[PDB]
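A short worksheet on the structure shown next.
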Amino acid sequence: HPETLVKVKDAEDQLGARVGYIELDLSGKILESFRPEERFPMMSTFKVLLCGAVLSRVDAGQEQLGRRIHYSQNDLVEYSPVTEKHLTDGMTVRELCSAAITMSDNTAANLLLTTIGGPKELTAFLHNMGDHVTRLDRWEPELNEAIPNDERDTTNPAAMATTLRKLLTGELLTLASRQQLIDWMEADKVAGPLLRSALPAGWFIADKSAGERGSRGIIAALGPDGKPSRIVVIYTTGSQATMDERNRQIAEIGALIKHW
């Protein structure tokens, strides 16, 4: 709807930044878009693609979701909310993805990146499924740098939204693996000041947002009747706006619900 585009336009103004936005029918049709070809940093939304890669190896037998991974104190990086709790007994692959998606754990995400072969293997994995845009080059926390004009660790709203539809509804993952990817995102707890605050009652939402610079990159699948029917991706550029400035714009952008 045109009343939603004006709002994304307004957001770029209030923020002094560039806002990438796409809405996609979960038919694959592009219902609305705004700069769907600008490259944006993922910074946490790769974590949904990461476990997508992981579950791709679980389905084929190349990985086990119950396998326990052990890591040391030196492997810690900022925002390790779960991995900090299990330094002694370690965690399982199933518990790391749940830590990477539901709580944006940077260490867990690193531990998983090491299992699949690093950022280049999550790049090569995206290439082999038709996403030649999305790329990862670095480990947490560095991949969040958001350098201007820097293409490392970037996507665009068009690539992410399509790649997300393939994982959740394509033949890429098995029925249970698709159910798990959306269950983790549906269990996202660090996206309250986002579309979630806009979501009406009885509506579905599964997303991936967790920090001062964290709400720039948001991906989500939502729909009425407790069932997802569309995908939404929203990326924003770095400006002098604070975290609380950005969320209100996304919360006001999200507040897309009125013109569903």
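Using the numbering of Swiss-Prot, the residues shown for chain A are 24-49, 51-233, 235-280, 282-286, in order.
This entry, so its header tells us, was determined using X-ray crystallography, 2.0 Å.
From the backbone N, Cα and C atoms, a Cβ is placed for every residue, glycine too.
In Swiss-Prot, a natural variant is listed as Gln37 to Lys, annotated with the note In TEM-2, TEM-3, TEM-8, TEM-16 and TEM-24. Spatially close to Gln37 (variant position) yet at least six residues away along the chain are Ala266, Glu270, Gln274, judged by Cβ distances under 8 angstroms.
The active site, acyl-ester intermediate annotation in Swiss-Prot covers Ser68. Within the same chain, residues at least six positions away from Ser68 (active site, acyl-ester intermediate) with a Cβ under 8 Å of its Cβ are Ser128, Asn168, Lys232, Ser233, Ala235, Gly239, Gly242. Under the DSSP three-state reduction, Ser68 (active site, acyl-ester intermediate) is assigned to coil, being neither helix nor strand.
Long-range neighbours of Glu102 (variant position) (same chain, six or more residues apart, CB within less than 8 Å of its CB): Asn130, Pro165. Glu102 to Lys appears in Swiss-Prot as a natural variant; the accompanying note says: In TEM-3, TEM-4, TEM-6, TEM-8, TEM-16 and TEM-24.
Within 10 Å of the Cβ of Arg162 (variant position) there are 14 other Cβ atoms, across all protein chains. Recorded in Swiss-Prot as a natural variant, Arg162 to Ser carries the remark: In TEM-5, TEM-8 and TEM-24.
In Swiss-Prot, a natural variant is listed as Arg162 to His, annotated with the note In TEM-6 and TEM-16. DSSP assigns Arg162 (variant position) to coil in the three-state reduction, placing it in neither a helix nor a strand.
Residues annotated as active site, proton acceptor in Swiss-Prot: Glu166. With a cut-off of 8 Å between CB atoms and residues at least 6 apart in sequence, the same chain places nothing near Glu166 (active site, proton acceptor).
Natural sequence variation is annotated in Swiss-Prot for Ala235 to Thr, with the remark: In TEM-5 and TEM-24. The 10 Å shell around the Cβ of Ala235 (variant position) contains 21 further Cβ atoms across the protein chains shown.
In Swiss-Prot, the entry for natural variant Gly236 to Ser states: In TEM-3, TEM-4 and TEM-8. The structure shown retains the original residue. Secondary structure at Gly236 (variant position), as computed by DSSP, is coil. Other C-beta atoms found within 10 angstroms of the C-beta of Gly236 (variant position) number 17, with every protein chain shown included.
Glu237 (variant position): 10 other CB atoms within 10 A of its CB, across all protein chains. Natural variation at this site is recorded by Swiss-Prot as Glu237 to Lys, annotated: In TEM-5 and TEM-24.
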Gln37 (variant position) in three-state DSSP notation: helix
Rounded Cα-Cα span from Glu237 (variant position) to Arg162 (variant position), Å: 20
Structural state of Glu102 (variant position), classified by DSSP into three states: coil
